[PDB]
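Asks: Pasting a structure here, questions to come.
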Amino acid sequence: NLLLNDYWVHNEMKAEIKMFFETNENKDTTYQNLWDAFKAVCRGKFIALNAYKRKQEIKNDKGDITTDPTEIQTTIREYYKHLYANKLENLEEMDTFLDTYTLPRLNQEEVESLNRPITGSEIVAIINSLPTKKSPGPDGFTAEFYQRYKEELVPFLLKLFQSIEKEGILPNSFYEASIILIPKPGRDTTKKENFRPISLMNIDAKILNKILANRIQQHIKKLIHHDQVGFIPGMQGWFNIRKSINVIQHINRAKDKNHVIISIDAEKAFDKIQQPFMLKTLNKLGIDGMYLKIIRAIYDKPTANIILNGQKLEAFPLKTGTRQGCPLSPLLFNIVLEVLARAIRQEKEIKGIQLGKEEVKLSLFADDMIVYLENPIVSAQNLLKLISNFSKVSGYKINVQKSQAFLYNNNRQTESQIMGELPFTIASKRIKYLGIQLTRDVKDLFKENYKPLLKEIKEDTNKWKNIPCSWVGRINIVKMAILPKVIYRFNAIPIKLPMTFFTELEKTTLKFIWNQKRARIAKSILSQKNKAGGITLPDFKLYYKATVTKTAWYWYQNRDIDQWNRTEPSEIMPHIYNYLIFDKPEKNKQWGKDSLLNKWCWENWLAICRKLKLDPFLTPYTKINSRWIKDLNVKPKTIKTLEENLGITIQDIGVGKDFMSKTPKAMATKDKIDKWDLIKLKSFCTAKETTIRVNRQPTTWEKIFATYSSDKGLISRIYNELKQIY
RNA sequence: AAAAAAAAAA
């Protein structure tokens, strides 16, 4: 990195790049070996430049405790290679499972989009969007190499990529990788299976599959189901938590408790899937041409070298298991699990939980898959056989030791047959999920999710006390260490939190920032913006308030990829959860009791807007399909007529004296609109009140809840907005 | 200490 910032070295390497390749332009060889030789000559040149600058300036198989550096090499290497070398040869048996069920088929245009030749725009975007301060596959290189030498490799990489077009093979240096062993959180180091494989590959290799990932990233939503939320941009991890928690609330209210909840976690699923399976599934869903050709060469014979205690252990062929840390690998992880997800979904012998008209049966993540079952006498047994059959074709062995379950039964005699037969660790109190605890009882959801939470900072704040640093150095780590983690809890679990709860949370922080001393500056002044002299002190009371309103956005957009919002129980007339925000309010209809995470949002949604002195039921950002127009008898087809034309807001449609007539294309639309609809709609905005309500400039608050579809920093806008009003 | 989750911290 330091050598990469030298102007003389930069010019020398620019000259070497310019007059190196055009010295042996021979047709006898290929471009991959020339590429590797260019890497080697770059390594030699950097070695020479560094020299010039320096001149100028655990338990074994028997269970015994072993500490010998030579002995441990023979154990972990054998254990890793034993699992990695086991490649399934039952190719004919493998295809039978795939033909049993159905997988999506990509349209030719999408395949052509994946088969589209790499342009000069993808190269610049990926290299620009390359995070720094990281370590790739060694190569004697670093990440800053391609972020500084962009100009000479912008056309050159296409030439390197053009070689793949006529060959479909990868360079020998592309296959190398560096698996880094890091311990799992809160696990003993004595067991050889408690380490995490972190394989770092070449930046050039890391680039290559990224477009392969990026090309399928634009099509991943069509491929996999919406149930999986792992590593899918536009989808958040807490989706399952809210989805899952609603089930226990349903199970608690349900008098007939005979359903079972299991959190199936797999032991190192990142490395125990079969390359033949993942290659043929990629063939089975319509992918072919270059995409099938290039993906075959990527995993034709991948290998990785182990590094431990400063030893460059020799590499070995990864016969099975996708490479860890590859950006494309998680996308492939979903697909191999996707057919698994469909297999359980399409298995009608095992039934899912029917929440009204919504069918909820299972959920996925990276490793912590959860399946909801009822009548475990048959359904649970039917679950095991499919996984073993999937394991028989993929090596997907479920970690029954580390995976718990939740049993809800009314007869103790029936319960005895579960632990006796089902080998799952039936935990009757709580289970682990990404740091959250799905309590058996909803009344205990507050206790086991926040009482451990409040004491978590109690000893955490009991550590950063003796550091000789200023009071300014206390608030920043609060926003860095504890603040990011807590909002995960509110986002996953927005229960009505008593004011007493925030007392300990605030007071613990208060003694931390001043180091067990009285406040030197006013809290209100310090809570203001930097412009007014403040530091923007975190306010968890509003952060909880903001996070309760964070989910208020999803009702407006009503994306079909979110199902958890429809899981709330309702013993009365069906879903209205789409026509609530920015719509006419329904009278003589109040939610509560069974509803836990929706009514509180509405109670908090109305509270904030009333303080703003705003009418939320009629806004410029009102949806065209809002119930305000559905109050009277209207034709559903009529909304579809202008859905393709304007589609977004009633305001753009026209109001006042501009009934569906404000823009030239509307003149070509009114003919399509039914004439009984015109008289119905011409009376809608005739009233003066209806005009002023919409004919107004939208404020900042309504902006974020309509625009800003890339909902990544919704907290920042809402919390800042709540700071000003409150 | 990598793919992806995130608070923006400017």
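Chain A is numbered as in Swiss-Prot, which gives 254-310, 393-1061 for the residues shown.
Determination method: electron microscopy, 3.7 Å.
Any Cβ shown, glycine's included, is placed from N, Cα and C.
As annotated by Swiss-Prot, dTTP binding site applies to A:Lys519, A:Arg522, A:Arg531, A:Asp600, A:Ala601, A:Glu602, A:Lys603, A:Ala604, A:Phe605, A:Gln659, A:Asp702, A:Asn734, A:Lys737. Swiss-Prot lists A:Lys556, A:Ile559, A:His560, A:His561 with the feature Mg(2+) 3 binding site. Residues or ranges marked as Mg(2+) 1 binding site in Swiss-Prot: A:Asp600, A:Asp702, A:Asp703. If you look up Swiss-Prot, you'll see A:498-773 marked as domain 'Reverse transcriptase', on the strength of experimental evidence. The note that Swiss-Prot attaches to the published mutagenesis A:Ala701 to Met is: Reduces transposition efficiency. Looking at Swiss-Prot, the entry for mutagenesis of A:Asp703 to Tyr says: Reduced transposition efficiency.
How buried are the listed features, and what sits near them?
Replies: Taking Cβ-Cβ distances under 8 Å and a sequence gap of 6 or more within the same chain, the neighbours of A:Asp600 (Mg(2+) 1 binding site) are A:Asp702, A:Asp703, A:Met704, A:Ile733, A:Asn734, A:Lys737, A:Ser738.
Sequence-distant neighbours of A:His560 (Mg(2+) 3 binding site) (same chain, six or more apart, CB under 8 Å from its CB) are A:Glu673, A:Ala676, A:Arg677, A:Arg680, listed in sequence order.
All protein chains shown were included, and the count of other CB atoms within 10 Å of the CB of A:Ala701 (mutagenesis position) stands at 19.
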Asks: Rounded to an integer, what is the Cα-Cα distance in Å between A:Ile559 (Mg(2+) 3 binding site) and A:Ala601 (dTTP binding site)?
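Replies: Here the two Cα atoms are 20 Å apart.
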Asks: Between A:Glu310 and A:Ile393 the model skips 82 residues. Roughly how many angstrom lie between the two CA atoms, to the nearest whole number?
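Replies: Cα-Cα distance across the unmodelled segment: 44 Å.
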Asks: C-alpha of A:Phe605 (dTTP binding site) to C-alpha of A:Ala701 (mutagenesis position): distance in Å?
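Replies: Cα of A:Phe605 (dTTP binding site) to Cα of A:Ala701 (mutagenesis position) measures 9 Å after rounding.
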Asks: DSSP three-state call for A:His561 (Mg(2+) 3 binding site): helix, strand or coil?
Replies: coil
Asks: Check the Cα-Cα distances from A:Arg531 (dTTP binding site) to the recorded positions A:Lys556, A:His561, A:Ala701 and tell me which is shortest.
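Replies: Comparing Cα positions, the closest of these recorded positions turns out to be A:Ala701.
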Asks: Quick one: pull the CA-CA distance for A:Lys519 (dTTP binding site) versus A:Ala701 (mutagenesis position), whole Å only.
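Replies: Here the two Cα atoms are 15 Å apart.
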Asks: Work out how many Å separate A:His561 (Mg(2+) 3 binding site) and A:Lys603 (dTTP binding site) at their Cα atoms, rounded off.
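Replies: That separation, Cα to Cα, works out to 24 Å.
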Asks: Using a Cβ cut-off under 8 Å and a sequence separation of 6 or more, which residues in the same chain sit near A:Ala601 (dTTP binding site)?
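Replies: Correct list: A:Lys607, A:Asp702, A:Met704, A:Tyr731, A:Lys732, A:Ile733, A:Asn734.
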